[PDB]
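Novice: This is the structure I want to talk about, given as structure tokens.
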Amino acid sequence: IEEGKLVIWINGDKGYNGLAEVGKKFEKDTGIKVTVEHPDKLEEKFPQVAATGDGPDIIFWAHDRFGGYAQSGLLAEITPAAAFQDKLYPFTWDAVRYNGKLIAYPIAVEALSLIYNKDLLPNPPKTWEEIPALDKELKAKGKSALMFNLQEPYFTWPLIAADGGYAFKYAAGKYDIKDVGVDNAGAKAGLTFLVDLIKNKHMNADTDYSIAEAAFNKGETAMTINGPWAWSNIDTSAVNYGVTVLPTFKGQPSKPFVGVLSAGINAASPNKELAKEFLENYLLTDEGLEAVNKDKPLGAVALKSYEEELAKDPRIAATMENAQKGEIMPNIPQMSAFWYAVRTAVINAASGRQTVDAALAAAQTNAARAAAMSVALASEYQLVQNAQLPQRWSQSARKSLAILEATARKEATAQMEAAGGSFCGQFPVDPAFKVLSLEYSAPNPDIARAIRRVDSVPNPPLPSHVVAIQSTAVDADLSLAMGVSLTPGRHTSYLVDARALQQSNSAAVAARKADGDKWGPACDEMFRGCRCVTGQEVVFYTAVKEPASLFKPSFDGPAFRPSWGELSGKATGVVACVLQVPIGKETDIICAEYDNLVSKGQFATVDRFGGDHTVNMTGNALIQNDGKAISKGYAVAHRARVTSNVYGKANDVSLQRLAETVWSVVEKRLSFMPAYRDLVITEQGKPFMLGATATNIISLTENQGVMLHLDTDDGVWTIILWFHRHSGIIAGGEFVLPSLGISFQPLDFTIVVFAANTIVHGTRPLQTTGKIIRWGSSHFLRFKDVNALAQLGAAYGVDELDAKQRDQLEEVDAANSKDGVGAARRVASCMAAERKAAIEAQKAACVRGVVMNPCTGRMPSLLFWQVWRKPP
DNA sequence: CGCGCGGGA
DNA sequence: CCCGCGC
Ligand SMILES: [Fe+2]
């Protein structure tokens, strides 16, 4: 975020061009440019980007999300003067309070109202109880009294709450998540009246949003229930309509939920006081809200002076009236427990699957249980973020290891002189040069061997934020504290400043976007500054300074005393390691499994990043797109377990060996890897990993470049390997880590292990001469699949998934033989809906395959941070 | 292999 | 919209 500027995020369905005019008027008076953007998935994108000290200066969203944001410290406490607070309705300030602190400015107010057809019904009923009689007369005329969305509890809640239902009890400025108000007498009476309407055929259990909107907008029903977002569509229709206060129930007002569109200030913003004056003196004025409202209407508004103007529209007045009779939507993440439980209960009470009593009793206990587990998971997550490696570090152990490392450096130097140079396999290694292209030979049917540097340039120097560690003492410090044990005397360790690492990450993404999501001239310019480490074994540690960010070390953790004073007040984590695997039995096994899975047709071909490149995938996916998928694997894997006439599990044995052999090679150098696996894979997720690894998906590419990118929904560390087939020369195709300032050509069997959702990376396009093929493959954790599979396991039994898969393949085929392609798709669609409903139930019970950040919905940015402190 | 159909969202 | 699937 740039100081001296203001960037605003607001959803695309709002008047952003009108807001831009307020910023343009702001830029005139003070010289501060205001940029309004409307990113997609704004509710998801803001907590992900704000948690890293980045993102907008101001966020516009429904107030209910902002308590979640405040729990994570993403929002600044706003400080309106008492005079300014008087300009806005009191209840709107209540909607933007967390922990007794104001955390946002209210802007607009929305709630459900009663919408009625003036020709069908000149005087709409003041009470719910009149509606059955009124419906009887309208039925005689070929109409109905009322249709509205019964599928979503947002729409049915006003009736359920009228006589006493509530979500979470509010007291002393806090929501008590132990106190859910779904099971009291008022809620029961509300839901009962609703189902009595259905039972007496006044309403249909099937009516959803689309059916009710189409019915009201065509003149078929006299009333609906909807919010101000629905008025535009009625305004194109022929219906003469009004908007009024919801009916009462037992003489009590219906209590719709109230959503307050609010502007909050990013905690990481350097422009807090500028954002405050823009919001107070420019937006929250009559002129300000007008400019927005003219673009797209705000509805009702929190600013009293402008709301008195808007309320001349009876639809606005009704909106604010129902809002003031309503229930401010609770601003805590545990509302998700509430929504799922009440949605289920209303659907079951309406269909007859449960009585009202049974439906609400289960919703009460299930929402409270789910809300509780949500808290337990959120506190458990802080423990995994702050967890420490088994302690092997000590001053005594540091020194012993330094001496061993120092001995090995002399051995390596001796056999370097004896041999005439440095080699990785048969490839001559010279750090003075950058390997722009290189030759491979294939003398026998084993893997092709890197033999000769062809094109080169002088090797660029390390960027300023990356420094090679010279000291065996420092090397031993980091090796013991970080769980890294590279080839003694034949590796280089680097320290990378965390702040500069983050900036360089941003510069790299900027370049890729400026190039048109491709390796173009901006990416090439970065590449020309990358230092080649081809043939080397290296590890990069990032050092985070103690806040006197992308990375979240716990500076309350145990501290070691570094040999190097410059580590003091810093925490280190492992962001990347490059290994060179000597060819032998393990590379034989790995290469053979890739060949077996290719020959047997077990790779699913897919395209990534649009059409950036082609990737083949295998492993324990769950492609929910495939309606009949109900077990681990791509569709080819599901089929092979049934159609094989030899051994149904053969490919699962092949995949486990493939994952475990790669894992084993890596674990020998990187002892933190099994600790990471043990820390983040749940008991419920373990059966859906490939063997005893943190890998569930394996990719495979063939002579493919990949644009620079961050992965997002993968694990904390990713493994990538390469191996070659046939002879030839490869130009380009480097793996590039531009935020670390390095790149390399893969040789006989190079592996990189790195933090793929945190370190930008990609692969340059290549040109080949001869038959040479460079095979690349990622082993990674794609946590969506393991979560959905862990959820399916809890619903049906882990071992029952193969039987379900078998049956579902069998009856999709039967439909295709009997009634053709269209019937088969109908059966698969029914299977998907059954599957979906099973997954949601288990997801609602907090069944999980991996531990995840509740705020970001992603895995931690790093693990196993070690704090260093050198007191004098 | 291309393009439709599809789920989740 | 997208490191699927099938005619
Ligand atoms: Fe990647």
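The chain as shown is numbered from 1 upward.
Header entry for method reads X-ray crystallography, 2.1 Å.
Placed from the backbone N, Cα and C atoms, the Cβ positions cover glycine too.
Okay, these came from Swiss-Prot:
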type: BINDING; residues: A:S699, A:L700, A:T701, A:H761, A:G762, A:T763; note: L-ascorbate binding site
type: BINDING; residues: A:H709, A:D711, A:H761; note: Fe cation binding site
type: MUTAGEN; residues: A:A694 to V (Swiss-Prot position 330); note: Abolished dioxygenase activity
type: MUTAGEN; residues: A:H709 to A (Swiss-Prot position 345); note: Abolished dioxygenase activity
type: MUTAGEN; residues: A:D711 to A (Swiss-Prot position 347); note: Abolished dioxygenase activity
Novice: Give me the sequence-ordered set of same-chain residues, not including A:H709, A:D711, A:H761, with a C-beta within 8 angstroms of the centroid of the Fe cation site's C-beta atoms.
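Specialist: Surrounding the site, in chain order, are A:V706, A:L708, A:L710, A:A756, A:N757, A:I759, A:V760, A:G762.
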Novice: Within 10 Å of its Cβ, which one of these binding-site residues (A:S699, A:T701, A:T763) has the largest number of other Cβ atoms?
Specialist: A:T763
Novice: Can you list which of these recorded positions (A:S699, A:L700, A:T701, A:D711, A:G762) have a Cβ closer than 6 Å to ligand 1?
Specialist: A:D711
Novice: If we count other C-beta atoms within 10 Å, could you say which of the recorded positions A:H709, A:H761 has the fewest?
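Specialist: Relative to the other recorded positions in A:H709, A:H761, A:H709 has the fewest Cβ atoms within 10 Å.
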Novice: Across the 8-residue break in this deposited model, measure the distance from A:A548 to A:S549 using their CA atoms, rounded to a whole number of Å.
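Specialist: In this entry the gap's Cα endpoints measure 13 Å apart.
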Novice: I want to check the contact list for A:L700 (L-ascorbate binding site): same chain, sequence separation of six or more, C-beta distance under 8 angstroms. What comes out?
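Specialist: Expected: A:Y594, A:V598, A:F603, A:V615, A:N616, A:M617, A:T618, A:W775, A:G776, A:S777.
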Novice: Where A:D711 (mutagenesis position) and A:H761 (L-ascorbate binding site) are concerned, what is their Cα separation in Å, rounded?
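Specialist: A:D711 (mutagenesis position) to A:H761 (L-ascorbate binding site), Cα-Cα distance: 9 Å.
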Novice: Between A:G762 (L-ascorbate binding site) and A:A694 (mutagenesis position), what C-alpha distance do you get in Å?
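Specialist: On Cα coordinates alone, these residues lie 22 Å apart.
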Novice: Count the other Cβ atoms sitting within 10 Å of the Cβ of A:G762 (L-ascorbate binding site), across every protein chain shown.
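Specialist: I count 23 other Cβ atoms within 10 Å of it.
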Novice: Provide, as an integer number of angstrom, the distance between the C-alpha atoms of A:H761 (L-ascorbate binding site) and A:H709 (mutagenesis position).
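Specialist: Spelling it out, the Cα of A:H761 (L-ascorbate binding site) and the Cα of A:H709 (mutagenesis position) are 6 Å apart.
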Novice: List every residue in the same chain as A:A694 (mutagenesis position), at least 6 positions away in sequence, whose Cβ is under 8 Å from its Cβ.
Specialist: A:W663, A:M673, A:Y676, A:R677, A:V680, A:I681, A:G715, A:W717, A:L781
Novice: Max Cα distance spanning A:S699, A:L700, A:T701, A:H761, A:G762, A:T763 (L-ascorbate binders), Å?
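Specialist: Value for the max Cα separation, rounded to a whole number: 17 Å.
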Novice: A:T763 (L-ascorbate binding site) to A:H709 (mutagenesis position): how many Å between their Cα atoms?
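Specialist: If we compare the Cα positions of A:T763 (L-ascorbate binding site) and A:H709 (mutagenesis position), the gap is 10 Å.
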